[PDB]
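Inspection log for the structure reproduced underneath, given as structure tokens.
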Amino acid sequence: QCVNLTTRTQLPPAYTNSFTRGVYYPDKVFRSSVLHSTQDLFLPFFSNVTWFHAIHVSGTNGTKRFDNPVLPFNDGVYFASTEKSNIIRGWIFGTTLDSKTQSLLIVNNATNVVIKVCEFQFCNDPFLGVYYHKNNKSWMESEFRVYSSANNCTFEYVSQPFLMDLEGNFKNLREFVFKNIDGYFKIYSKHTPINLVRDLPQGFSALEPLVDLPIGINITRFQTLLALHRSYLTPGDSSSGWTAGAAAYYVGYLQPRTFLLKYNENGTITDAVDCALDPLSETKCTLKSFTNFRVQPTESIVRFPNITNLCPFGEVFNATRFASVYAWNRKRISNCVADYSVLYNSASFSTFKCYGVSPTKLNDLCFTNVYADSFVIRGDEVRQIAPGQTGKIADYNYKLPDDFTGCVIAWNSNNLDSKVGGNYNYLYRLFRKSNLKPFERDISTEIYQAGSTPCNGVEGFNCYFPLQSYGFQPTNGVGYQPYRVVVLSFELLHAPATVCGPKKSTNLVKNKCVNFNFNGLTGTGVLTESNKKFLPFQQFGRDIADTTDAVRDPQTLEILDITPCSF
Amino acid sequence: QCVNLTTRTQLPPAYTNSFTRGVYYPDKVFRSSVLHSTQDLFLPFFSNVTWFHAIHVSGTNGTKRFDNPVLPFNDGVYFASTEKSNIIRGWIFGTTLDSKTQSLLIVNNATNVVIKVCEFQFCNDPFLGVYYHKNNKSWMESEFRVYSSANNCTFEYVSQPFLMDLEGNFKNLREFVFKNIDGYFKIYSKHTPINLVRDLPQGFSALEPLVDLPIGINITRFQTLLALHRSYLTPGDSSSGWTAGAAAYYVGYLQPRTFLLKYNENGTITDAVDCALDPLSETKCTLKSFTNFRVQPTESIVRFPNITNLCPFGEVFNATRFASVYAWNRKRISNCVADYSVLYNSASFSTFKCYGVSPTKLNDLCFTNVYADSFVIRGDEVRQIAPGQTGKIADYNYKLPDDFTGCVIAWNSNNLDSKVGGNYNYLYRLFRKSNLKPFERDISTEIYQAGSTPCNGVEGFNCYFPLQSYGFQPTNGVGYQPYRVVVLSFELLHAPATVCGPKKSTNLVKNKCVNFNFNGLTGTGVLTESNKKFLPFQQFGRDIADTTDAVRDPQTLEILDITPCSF
Amino acid sequence: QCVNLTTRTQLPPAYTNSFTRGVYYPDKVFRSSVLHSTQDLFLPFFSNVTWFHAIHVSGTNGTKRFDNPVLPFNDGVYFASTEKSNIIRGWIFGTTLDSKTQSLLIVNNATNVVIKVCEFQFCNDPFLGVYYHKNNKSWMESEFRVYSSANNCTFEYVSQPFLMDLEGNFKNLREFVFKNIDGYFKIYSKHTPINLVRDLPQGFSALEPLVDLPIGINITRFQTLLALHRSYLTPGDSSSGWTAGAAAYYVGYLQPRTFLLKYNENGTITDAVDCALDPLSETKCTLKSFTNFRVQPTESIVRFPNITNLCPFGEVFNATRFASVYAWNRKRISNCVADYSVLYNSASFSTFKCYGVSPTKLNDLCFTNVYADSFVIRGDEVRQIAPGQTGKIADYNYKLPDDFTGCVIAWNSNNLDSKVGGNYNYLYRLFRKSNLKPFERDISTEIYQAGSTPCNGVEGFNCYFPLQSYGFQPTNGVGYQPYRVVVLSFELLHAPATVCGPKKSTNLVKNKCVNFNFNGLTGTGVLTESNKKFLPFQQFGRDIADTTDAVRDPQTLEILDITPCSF
Amino acid sequence: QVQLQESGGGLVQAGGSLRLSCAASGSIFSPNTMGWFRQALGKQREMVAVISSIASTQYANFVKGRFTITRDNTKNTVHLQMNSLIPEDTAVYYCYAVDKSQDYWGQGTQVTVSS
Amino acid sequence: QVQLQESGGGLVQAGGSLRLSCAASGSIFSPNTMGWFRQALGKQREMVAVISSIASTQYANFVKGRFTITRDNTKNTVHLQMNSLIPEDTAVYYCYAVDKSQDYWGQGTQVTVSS
Amino acid sequence: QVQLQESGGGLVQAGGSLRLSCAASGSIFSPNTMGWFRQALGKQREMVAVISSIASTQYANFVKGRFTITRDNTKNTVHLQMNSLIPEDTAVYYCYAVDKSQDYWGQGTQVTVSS
């Protein structure tokens, strides 16, 4: 069971420097006398690691309270401990650190390791009460007071202690690196005797891998379990604890870095170079031996014209009546705001097939014009409304060009278009003299010749009318049911846009590197005042014909010339 | 309302030279001091443009009449007017220029422009009557006599006048380019003062875009709107009109050309180069700076071997005797040539139900095997030979599985199988225990048990023989008449074909560059008589191992060697 | 009709050499004075071809028996005949040579060739009885005794005789090559006069193509058709046949080879080079003129760590006590080695059904978690443990969802769970308010309300305890005998696995080029003992960082360095 | 709302004559195509005839040389002169205004011929 | 040309016996079926009887127990013994070769029985 | 291993009293449920009674108002007072620990009542 301790009182943080510590073997590969470049999660050199006393005496009276805060776990942790009496005992990892979510507990008693993952009910101040026996004093018996309850245990592990016995200035430095990658909790460790160094010593020791646990949980925070040698019921005036917490632990956070590791002849890492530290290190990593990039944009500018009218999709999609597949209904959409989320998220349609444009970005593009085609087609022939396809509908009634850009919308319409007797107002051609060109529409009714004799406008032997009716009945099968079809072909040209998405114009910043979007033209660069004169029909500028050097702002008619941000 | 004028009398055409006029800005992009190559509809340099007097006085009496003919609109029109008194007022564009097809009317009065897209009923001589006021004379009042009625208006535009006021040798040149592309009527214009030049001046002036109308109609012809200051009721002897039509207008037709345009420092097009005009201009375009391709074969030759192994379709369709409807005559057709045209083109048969294959491409398809089924049936039962159908024949006689590929052909056989006394040699089952499987041939004569008692091969009460005979007589009605029926089931498998269509050959042209197809070997080249000797088993020749230098013609065995057409 | 000959007695094979014979024209392309390299099916030069006497006299008495053993047809055949009396007449080809499969017959009488493809019923000893006429003797009349019956003929061909008339040492050599490619039977042939050469002559003669039959059948074996001039009914002592079979035929089998063919000026093949014969020939083919590749590994090696851990299935399957069917025994299984061969192959388990997983791949697969469910149920109810099933146990006890991945295995525990007085320790519900959800466990003992009145935890009228006991007795029938059942439910999730089937390891071969698989890395190379020292956590070697130079053997900890097999 | 007014049917003895009339009102875009279709109880819409704006007349084989369509350009109306009537023509007929894309439909005219 | 030769009819008084013979030549593939058919002037072909290669004999109820069919496998011929003749049997008879393909009929044999 | 100790039975003349006891050791998770069952030679396990952790007491109709279960939370043990005994109660009684998992029974206690 747990025991409540005093409030931690939010001690101010204190920092120290990590002089090239925390380098671990990233792989299990023996490389000898070679310099290998690895891009992994490393502790950056000469970083500030935050250090906490195990026992802090900060009160005027002389109160002794553990400094045991809950800390973040940002893509790994480098945990170093300078101690002499085994006061640090283990860690607890998780997101919420209660019974809602699973947690990992690693503890060290005098004998072995305890590794568990359960739905662990940790109290506010976990610790282990440590007491010696009355006669031997060789080992210290530990009473856990970490959690109230544990359930749903999915892992158990026991091995030789992570922490050696420390049972008077023979301090020891124990360094661990914890990573949580691909469901695996990886622990690396190294133990080094230290002498007369209060902070992290200056030197190099590489961390050998210790364990990989197939843990498979989510970790965001962690804590440290400490050993209470004194009594919580009766706190002594002084010396009941361990010399007012001389021993302490330092925490640093790993980051994605590129390191140059030097494996010596016996296969051990002897030195490392942090490429991002100083330009000398950048040079060393460039030569792989031990002996414009300055400006980025911070803000984005969106500029679009004053347009408020809404594009008449409802007159096309919520329309009452739709044309025959040889009389294709083309409606032009322009000078209005088009909200494609209404159509995309409604989900009434069955076919959302968009070519040349991803369907989630129509709100992010502005086009010169939209062409909306209304159709009443079979289910089975819906597969024929797409570029590069063949078939009666795709060959004789409407061809999408092989480079078509736009979206084909297909939705069923049994309860609108079918009637009990079969709705026969939709006529489709079975025969034609030759194949169409894309977006061609022939409404000719000339009776075709099937034989060698001419028909002269009269059907008969090898003479047929082009048009057949369609048995659209509410009892027909899915392949034979009616599907209302609209094709939106979007025109993206070097012409000013009339149909725009639900965007927001922003302010204009000048003489600064910025991400810009003028009338749909996206880019990154700096803008200056230009003395160029644009004729009123002109909108862009390209003196070199492969980059837009100038542009006209849509709101203010001033002409701004664009210099590339890279120098 | 319109006023009838005199007959135009079809004045002979007159031409003039266009010294590099009609260059317009193709894009809306500012370019400075750069040479840009654009392929677009441009008026070719030094072309013949046809010029008409606004008022022509050609009669001996001195008859004065507008030269206002309806001219074609071939992929755009360059229209220039040299004038000083605003006697040209606008144009009308369309196909039929009546109430049958939509028309576009552009007219300029003293105040603004009027642009309409409607159903105008244009008269033969549309025009504007111009009269000054009695006191001011600063502006001219116009009476429109252009169209009788206007309906179904789908457009309207008003803006600043296209033609400036011209209110004595201060002639002015107004140049327009009209294009009708992608449903857009694009007008480019330019105005330049001219001096002492009767025809088009020598020089260069670029036509800046004036407007883009989304009229989206079909235009094939166009006309010009002229104004009579004179009176049609009372024509004066002379000087009633404007100095005998000194002003005039020139029309030329755009063509797809590649131009090199020179944008100067201020962004104006100063000079252009027409890449197809001379070899010189061709060099300038190739170097993008201002400072065997000759033979192409005209005809095609196909030579294929003789069509000898011909189908015994005559033994099937012209057979004297067709088997009984319960001994279906199934005949193998293979290893021979199949001319289905003879049968289809003859069309002496009544049916050609071809399923899975169109009947006109049967000659183009060489199949693996052919099954020919021959018999005679009643006409009212002919409808039962198709898959998915039911009935006595379809369920009990010969089941056609829903996935047929093949043709059913039936023809009248009244004068062949019918006799006066009734031809009962054709036997028909009306009873069976169960329906068939497809293409099953049951020729059993077992007496069927209609009751509960067994028949033991003896008719009686509820015992009947299977076959009843047919009363084929020459006086029977169409439904009861005999019908000779043959079903060709065609096998398309992953197996080599044995029945092929009549491979049609052509004539041979020697010593001329030609597309050739010898025995499936297709190529382009010239053919000569060769002295090579081929072994009888050899068909082509390849002396260099990568090009076929020689070939043996399939029909006449001479050996023709192929010289590449490119010299 | 066929005649049964004597036993062939399986004469021992005899071989001879084919000195550059059997080169045919691979194409129909006229090439002149050029050296062409073709990769095709050719008879290798200087090969051993097996030769048979047409009539062999091997018995002590002097018996004459035709020699024609059914021979394989391995991707084509070179068939040569040295004869003078037309005693070889044709061949038969097929797979079974009976009425089951289609077969091809080629036979040559004195007039023409008969080529048939039918379902022949070939007898054991086909031949043609040849007899001369009493007066003319110019031609020989032939009586075919090849097949008992012919059905389903799908081909027919007749042409000029394959073998010329041979009607005394004017021996002639007829060489044929038969290929069967892409449904086409291709025959090439050549006839040459020979003189005083018993075996195949030394020289070069190219085989000109003869026929391409679109036969489209499968060919595996073939036989020779021989002419019987003697009488079977009365065999003569000697000379009744043709000089004791001086004539003979030789068979060789084509192989995929690359040849260099030399076409001379007139277009005929006058010489060839077999690129794989000798290094000189290889050099000639390399230069296309007439004037590490040595080590490949033979065996594979797999080395994996031993099965130190073992899944405690024994405490599940050999457990002394099994739980009642309404407090089911679920045990979680993880972090151990699972050998499913011990269970599957034990030959003492009633059923082995595995849903979503094949039970023979269980050891190969690795499972995240395995849930072992142990209990005892009745025999007739064992069919109720499978998904989608119903019944008191399937609906009320333990529902199995339709989408199981896992195995149900139960056995009769007659001698374990039954007692003489009846074992009523296994308690069973018959009533519940509603059916379960899958893997739901209800251990409530609330008395169910069968009537409308409440029971309030007391039985009575329409109130019954949930659980009735089972009369397990050793005298009960197979349906009423006890059955121990365990259901092993497996979890395949995107999570690390804790249970793997005992990874099968093999022996180690050093100093030989082998395929190796160490700890999951596969490679090809030779292994040697290395003096390198690995750190205990390091497993592999990469000194040049791109190739695994060394590796650590998992079972024995020695370090073996891998040399690439290619010297 | 383009409307098709259909009139002029009824009961006529075998061999008689009738004149149906269809008036298309509203938008009825100028390049139109006016058609007449047949439907008997239990049968299909049998396409009787079609006239375009080109003045071309198109007729099926069922009523060869018997039915004629005349046009009125001033009112853009259509009249079907139905002569030489046979009981096989007993069917309700409808008008098909192809127009440009919106194809319209009439209300119907009963035509009965029997004796 | 498959030919069926029929013979053995004529005039017989009531109660007499006749012996018809019908021989098949031409193709006549092995699985054949020979039948005899009756017709009187004014009626249809009355199927007298049928025999297959199975040796099964099938007779109609009209002449129960009175007419018999015999086979000759060597010549593959068929023979009717027509005994106990009645005026109701006055009809011309024909052969029907079912065979496997195109069926062949005979030329006819007159059988007259009256008193 | 979960063990259930049962004690306190034997021979009692009709009308006497006994106090049987089950003590549970092992895992026996806190939400356990203890019931006692009856078995006479020739019959099945008839549920005598049940106590849950809720302190609720449920008894069968056979022994109405005569037998009572007492709980000991300190040792988590259970005692059946068997009073007003009848010859019909002559049966061995067993314990059932429902618990939350694998269930465990007792060894049995002979209770005989006769005169």
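Residue numbering in chain B adheres to Swiss-Prot, whereby the residues present occupy positions 14-180, 184-307, 317-592 in order.
Cβ atoms here come from the backbone N, Cα and C positions, even for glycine.
A natural variant is reported in Swiss-Prot for this position, B:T20 to N, and the note states: In strain: Gamma/P.1. The Cβ of B:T20 (variant position) has no same-chain neighbour under 8 Å that is 6 or more residues away in sequence. B:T20 (variant position) carries neither a helix nor a strand DSSP state and counts as coil.
The number of other CB atoms found within 10 A of the CB of B:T76 (variant position), across every protein chain shown, is 12. One natural variant named in Swiss-Prot is B:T76 to I, and its note says In strain: Lambda/C.37.
Among the natural variants in Swiss-Prot, B:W152 to R has the note: In strain: Omicron/BA.2.75. The residue drawn here is the original one. Sequence-distant neighbours of B:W152 (variant position): residues of the same chain at least 6 apart with a C-beta under 8 Å from its C-beta are B:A123, B:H146.
Counting only residues at least six positions away in the same chain, the Cβ atoms of B:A93, B:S94, B:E96, B:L176, B:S205, B:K206, B:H207 sit under 8 Å from the Cβ of B:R190 (mutagenesis position). In the three-state DSSP scheme, B:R190 (mutagenesis position) falls into the strand class. For the published mutagenesis B:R190 to K, Swiss-Prot gives the following note: Partial loss of biliverdin affinity.
Taken from Swiss-Prot, the feature domain 'BetaCoV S1-CTD' covers B:334-527, and the record attributes it to experimental evidence.
Quoted from Swiss-Prot, the note on natural variant B:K417 to N is: In strain: Beta/B.1.351, Omicron/BA.1, Omicron/BA.2, Omicron/BA.2.12.1, Omicron/BA.2.75, Omicron/BA.4, Omicron/BA.5, Omicron/BQ.1.1, Omicron/XBB.1.5, Omicron/EG.5.1; May enhance affinity to human ACE2 receptor. Annotation note: B:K417 (variant position) sits in a helical segment as assigned by DSSP.
The number of other CB atoms found within 10 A of the CB of B:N501 (variant position), across every protein chain shown, is 17. Record note (Swiss-Prot), natural variant B:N501 to Y: In strain: Alpha/B.1.1.7, Beta/B.1.351, Gamma/P.1, Theta/P.3, Mu/B.1.621, 19B/501Y, Omicron/BA.1, Omicron/BA.2, Omicron/BA.2.12.1, Omicron/BA.2.75, Omicron/BA.4, Omicron/BA.5, Omicron/BQ.1.1, Omicron/XBB.1.5, Omicron/EG.5.1; May enhance affinity to human ACE2 receptor. The unchanged residue is displayed.
In sequence order there is nothing to list: of B:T76, B:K417, B:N501, none of the variant positions comes within a CB distance under 8 A of chain D. Each residue contributes its Cα atom, and for B:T76 (variant position) and B:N501 (variant position) those atoms are 80 Å apart. Taken residue by residue with DSSP, B:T76 (variant position) is part of neither helix nor strand, so it is coil.
Each residue contributes its Cα atom, and for B:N501 (variant position) and B:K417 (variant position) these two points are 20 Å apart. With 3 residues not built between them, B:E180 and B:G184 have C-alpha atoms separated by a whole-number distance of 10 Å. For B:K417 (variant position), the Cβ neighbour count at a 10 Å cut-off comes to 14, with all displayed protein chains included.
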